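Right, one structure below, let's go through it.
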Amino acid sequence: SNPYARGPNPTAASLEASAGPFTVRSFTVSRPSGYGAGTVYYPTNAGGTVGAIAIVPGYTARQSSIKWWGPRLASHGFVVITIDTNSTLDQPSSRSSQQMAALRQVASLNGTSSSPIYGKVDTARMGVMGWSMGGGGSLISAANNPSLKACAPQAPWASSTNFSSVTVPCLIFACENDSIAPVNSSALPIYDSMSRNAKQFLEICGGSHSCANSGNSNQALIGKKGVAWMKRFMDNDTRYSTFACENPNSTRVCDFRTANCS
């Protein structure tokens, strides 16, 4: 039996829905430790400890850009922290440091009896996500901390596209018509550099740079894939192997690639 399996058996419908099975609550971090600000989303009734995911915005951007992931992932059995960086103009390495500081604080709060997330987190199972330079920061976090169980950046940008060292399972969401971090020069080269991990490349048809952000028109597919990836790799949950590894066969997807997945 898998000690990390949570919730009922998944379906395409249950993964495409607005919400998963668990009730979600949230709170603002009162004293952010090593980053600007944070919101923690958590399930109240997951039926066991769950992994934690830290999500970082892009250059100039704030939590509003990636907020939708908080309730979406938390409702399937994860503690999710969305952050604002110390400066909106922080670069990817700094974003990575702040992302890891946010994971550290979630672990701190797991051991703080006054916190709503006291005893709710398995601090040995963590994941990283983010938009643009925050996506680059997620890849840097994965390269520097290989015990991370999953990485799912969106429209990533980084100073170097070479992430050949990354052993962490990586799902790259890409936006076809991205003019800030073009697919051909950012997301795709990053994907191609990784030969030591489970990896996936999912490009959204007609998507601008913000195609996986809050308010996007593809929350059914993007949310299904993000949750499935985190479930498969953070929870070792093989009930999600097909959802995580499959080509969605969706008219919303203009390019799909996967390796070492199923």
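Here, residue 1 is simply the first one shown, and the rest follow in order.
This entry, so its header tells us, was determined using X-ray crystallography, 1.6 Å.
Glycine is no exception: its Cβ is also placed from the backbone N, Cα and C atoms.
According to Swiss-Prot, the mutagenesis experiment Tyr59 to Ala (Swiss-Prot position 87) carries this note: Displays increased enzymatic activity on PET bottle. Displays decreased enzymatic activity on PET film and on BHET. Per Swiss-Prot, the feature poly(ethylene terephthalate) binding site maps to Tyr59, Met133, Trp157. One entry in Swiss-Prot concerns the mutagenesis experiment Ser65 to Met (Swiss-Prot position 93). Its note says: Increases activity towards 1-naphthyl butyrate. Record note (Swiss-Prot) on the mutagenesis of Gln91 to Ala (Swiss-Prot position 119): Displays decreased enzymatic activity on PET bottle and on BHET. According to Swiss-Prot, the mutagenesis experiment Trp131 to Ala (Swiss-Prot position 159) carries the annotation: Displays decreased enzymatic activity on PET film and on BHET. Looking at Swiss-Prot, the entry for mutagenesis of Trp131 to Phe (Swiss-Prot position 159) says: Increases activity towards 1-naphthyl butyrate. Listed in Swiss-Prot as a mutagenesis experiment, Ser132 to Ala (Swiss-Prot position 160) is described as follows: Loss of enzymatic activity on PET bottle and on BHET. The annotation active site, nucleophile is assigned in Swiss-Prot to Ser132 on the grounds of a curator's inference. One mutagenesis experiment named in Swiss-Prot is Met133 to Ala (Swiss-Prot position 161), and its note says Displays decreased enzymatic activity on PET bottle and on BHET. Under its mutagenesis annotations, Swiss-Prot gives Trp157 to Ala (Swiss-Prot position 185) the following note: Exhibits highly impaired PET degradation capacity relative to wild-type PETase. Also displays decreased enzymatic activity on BHET. Quoted from Swiss-Prot, the note attached to the mutagenesis of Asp178 to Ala (Swiss-Prot position 206) states: Loss of enzymatic activity on PET bottle and on BHET. What Swiss-Prot records for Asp178, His209 is active site, charge relay system. The annotation that Swiss-Prot gives for the mutagenesis experiment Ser186 to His (Swiss-Prot position 214) reads: Displays increased enzymatic activity on PET bottle. Annotation of the published mutagenesis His209 to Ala (Swiss-Prot position 237) in Swiss-Prot: Loss of enzymatic activity on PET bottle and on BHET; the original residue is retained in the structure shown. For the mutagenesis result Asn213 to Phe (Swiss-Prot position 241), the note given in Swiss-Prot is Increases activity towards 1-naphthyl butyrate. For the mutagenesis experiment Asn213 to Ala (Swiss-Prot position 241), the note given by Swiss-Prot reads: Displays decreased enzymatic activity on PET film and on BHET.
Positions of the features from Swiss-Prot, shown on the structure.
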{"residue": "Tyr59", "record": "mutagenesis position", "CB count, 10 Å": "19"}
{"residue": "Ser65", "record": "mutagenesis position", "CB count, 10 Å": "24"}
{"residue": "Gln91", "record": "mutagenesis position", "CB count, 10 Å": "15"}
{"residue": "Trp131", "record": "mutagenesis position", "CB count, 10 Å": "30"}
{"residue": "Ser132", "record": "mutagenesis position", "CB count, 10 Å": "31"}
{"residue": "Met133", "record": "mutagenesis position", "CB count, 10 Å": "31"}
{"residue": "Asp178", "record": "mutagenesis position", "CB count, 10 Å": "24"}
{"residue": "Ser186", "record": "mutagenesis position", "CB count, 10 Å": "22"}
{"residue": "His209", "record": "mutagenesis position", "CB count, 10 Å": "19"}
{"residue": "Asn213", "record": "mutagenesis position", "CB count, 10 Å": "24"}
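Neighbouring residues of the recorded poly(ethylene terephthalate) site, listed in sequence order and excluding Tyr59, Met133, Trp157, comprise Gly58, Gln91, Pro92, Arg95, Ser132, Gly134, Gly135, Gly136, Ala158, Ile180, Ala181 (Cβ within 8 Å of the Cβ centroid). Nearest by CA distance to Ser65 (mutagenesis position), out of the mutagenesis positions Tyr59, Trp131, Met133, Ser186, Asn213, is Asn213. Cβ neighbour count for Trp157 (mutagenesis position): 26 (other Cβ atoms within 10 Å of its Cβ, all protein chains included). Residues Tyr59, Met133, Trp157, recorded as binding poly(ethylene terephthalate), reach a greatest CA to CA spacing of 10 Å. In this structure the C-alpha atoms belonging to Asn213 (mutagenesis position) and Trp131 (mutagenesis position) are separated by 8 Å. Using Cα positions, the member of the mutagenesis positions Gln91, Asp178, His209 nearest to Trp131 (mutagenesis position) is identified as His209. Candidates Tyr59, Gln91, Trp157, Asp178 (mutagenesis positions) were compared with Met133 (mutagenesis position); those inside 10 Å Cα-Cα are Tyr59, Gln91, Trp157.
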